Amino acid sequence: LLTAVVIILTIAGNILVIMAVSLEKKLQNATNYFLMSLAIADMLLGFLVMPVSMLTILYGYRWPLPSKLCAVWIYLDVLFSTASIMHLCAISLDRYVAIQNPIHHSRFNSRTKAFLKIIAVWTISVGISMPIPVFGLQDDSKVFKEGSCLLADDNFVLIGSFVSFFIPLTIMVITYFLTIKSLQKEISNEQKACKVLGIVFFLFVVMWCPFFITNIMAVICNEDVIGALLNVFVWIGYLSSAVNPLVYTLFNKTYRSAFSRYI
Ligand SMILES: COc1cc(CCN)cc(OC)c1OC
């Protein structure tokens, strides 16, 4: 099956990134520590969540797993997906701040800033993903629907899709536009950086955008077609966790050398 390839690529990429950060003396700085935290989140998703979804695919969408375990499963899904999304948003904000005024960025570029950023993004993701365990375990009807298990809370879906992908999307759009308008004011290094930023932004938009917009159209509005579209797009969005470890690292020569050495 095609879904078994994605889990293999996710875990392979995150192992390679983790060993590249940990076993290299030159890559150990704040940015690669934030990237390591992102890789940790993507590994936790691709280890605890995606094989369960593959078992759901194989089992005909009746839930073999315990019912109570589905609510915590949705909790882990939302937790790790939000963690990845605001990790990318914080990466984009840090890139814009470091590119617009590089002198003032180096005055406060210690490891304390990176630790505070990691703490902030994980606390934000935990707070966003907080109600699913508390309300889903008390009432089983809020997470189950005719054997299949999905978020049946419409208002929670709207709020947690507006605060997790419609604030970060506009933040990333604004920072990408401003970073493009900042580097163009000045040179193959800057053009290569612009190409990399554009590739990253458009890959993120292409990978993640259809899932949230069809999730919104599922609730705000033919049910089988929308359900199948959400079914395909939630697996398309899982492919982004196997792409961010590669794209954010392979543009460096040291990362390419380390990945060729370790394999
Ligand atoms: C918070 O954003 C979400 C992120 C995912 C990631 C799914 N792989 C699923 C959701 O609903 C279950 C979300 O809330 C609507």
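In chain A, numbers come from Swiss-Prot; the residues present are 79-264, 315-349, 354-395, in order.
So how was this one determined? The header says electron microscopy, 3.3 Å.
Placed from the backbone N, Cα and C atoms, the Cβ positions cover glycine too.
Counting only same-chain residues at least 6 apart in sequence, those with a Cβ under 8 Å from the Cβ of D155 (mutagenesis position) are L123, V127. As annotated by Swiss-Prot, serotonin binding site applies to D155, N343.
In the three-state DSSP scheme, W151 (mutagenesis position) falls into the helix class. Residues within less than 8 Å, Cβ to Cβ, of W151 (mutagenesis position) and separated from it by at least 6 positions along the same chain comprise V127, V130, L143, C227. Where Swiss-Prot documents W151 to A or F as a mutagenesis experiment, the accompanying text is: Decreased ability to bind serotonin and psilocybin.
Here Swiss-Prot notes a mutagenesis experiment, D155 to A, with the remark: Abolished binding to serotonin and psilocybin.
In the three-state DSSP classification, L229 (mutagenesis position) falls within coil. For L229 (mutagenesis position), the same-chain residues lying six or more positions away in sequence with a CB closer than 8 A to its CB are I152, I210, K220, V221, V235. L229 to A appears in Swiss-Prot as a published mutagenesis result, with the remark: Strongly increases dissociation of bound lysergic acid diethylamine, without affecting binding affinity. Reduces signaling via arrestins, but has no effect on signaling via the phosphatidylinositol-calcium second messenger system.
Under the DSSP three-state reduction, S239 (mutagenesis position) is assigned to helix. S239 (mutagenesis position): 17 other CB atoms within 10 A of its CB, across all protein chains. As a published mutagenesis entry, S239 to A appears in Swiss-Prot alongside the note: Decreased ability to bind serotonin and psilocybin.
Under mutagenesis, Swiss-Prot gives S242 to A with this note: Decreased ability to bind serotonin and psilocybin.
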When DSSP states are folded down to helix, strand and coil, where does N343 (serotonin binding site) land?
helix
Applying a 10 Å Cβ distance cut-off over all chains shown, what neighbour count does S242 (mutagenesis position) have?
21
About how far apart, in whole Å, are the alpha carbons (Cα) of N343 (serotonin binding site) and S239 (mutagenesis position)?
8
